[PDB]
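*Asks:* Take a look at this one; I'll ask things after.
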Amino acid sequence: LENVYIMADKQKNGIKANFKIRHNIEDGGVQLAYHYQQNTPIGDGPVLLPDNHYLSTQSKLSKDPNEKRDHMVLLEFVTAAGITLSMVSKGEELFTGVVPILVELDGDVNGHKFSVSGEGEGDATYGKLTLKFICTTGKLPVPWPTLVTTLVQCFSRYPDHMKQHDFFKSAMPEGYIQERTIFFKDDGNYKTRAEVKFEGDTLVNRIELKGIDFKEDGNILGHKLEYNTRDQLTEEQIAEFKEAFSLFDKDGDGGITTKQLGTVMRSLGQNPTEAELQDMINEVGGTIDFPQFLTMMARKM
């Protein structure tokens, strides 16, 4: 669970953000990566600038065992948080259902050119992303976990009382421009610029990344970082919670009320004491998200 902290940028009519990514190093350790991010509308119409809040993000990286190319299967779930106790941009309509995503990245790290390409789907009301990524130029010269952040936060899931702080969807369909610098401790740094906008019926994220100053035998060019985490539920486990969870999602809004938790729990065969229910609620916590629910669950195994 990585946390993206977000602020408005009133002069630039957008937002910016900062966060830290713990990458597990091969046989012990954690390489850090420091993100600084700035987003600006592509279009002229007005956009929600938010209050200080943050996004709570869950990643899951797998491999397709029929793909002989170098690739990443990626599952992801995000929820806005912080702000306690709204509005709905006109753009938040485009996101109500299931929207297909396409991604395209060009990069030179340390003179090593390469191109990722990725397709999938987003389901904003669940905060869900599934996407598969191919490195179209050959062998990816940097580790895939290093490209996850670079590789669409408009698919985040803002609680009802926070729908008004969602800059990302408000900017749509015109889109926004995302720029980051990522600083790998005791090693080089990525520098990126992406346009994220609607093209036809598809959220399209075109990125150009530039990495300099990398130690050739470091952790990135050296490929010394873990791919999985295995601190993690499975695909077929998540799919069940999704299917149970959404059964009891009576409006399909992506939420379940809290009383409801136990019913959902029982439909999985599990049986929580009302002592056990009141805990889960408060640690994460009337409305519950799927990502939240997912984290609630995550703990208890």
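These residue numbers are counts, starting from 1, taken along the chain as shown.
Cβ atoms are placed via backbone N, Cα and C, with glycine included.
According to Swiss-Prot, the protein carries these features:
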MUTAGEN   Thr57 to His, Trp or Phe (Swiss-Prot position 203)  Results in significantly red-shifted excitation and emission maxima
MUTAGEN   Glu76 to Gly (Swiss-Prot position 222)  Suppresses the 399 nm excitation peak, leaving only the longer wavelength peak at 475 nm
*Asks:* Using the alpha carbons only, what distance in Å do you get between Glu76 (mutagenesis position) and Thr57 (mutagenesis position) once rounded?
*Replies:* 7
*Asks:* What is the number of other Cβ atoms found within 10 Å of the Cβ of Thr57 (mutagenesis position)?
*Replies:* 21
*Asks:* What's the straight-line C-alpha distance in angstrom from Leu85 to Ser86, 12 residues unmodelled between?
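*Replies:* What separates the two Cα atoms is a distance of 11 Å.
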*Asks:* Counting every protein chain present, what is the number of Cβ atoms, excluding its own, within 10 Å of the Cβ of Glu76 (mutagenesis position)?
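*Replies:* Its Cβ has 22 other Cβ atoms within 10 Å.
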*Asks:* Quick one: 4 residues missing from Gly285 to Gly286, so how many Å between their CAs?
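*Replies:* Flanking Cα atoms, separation 9 Å.
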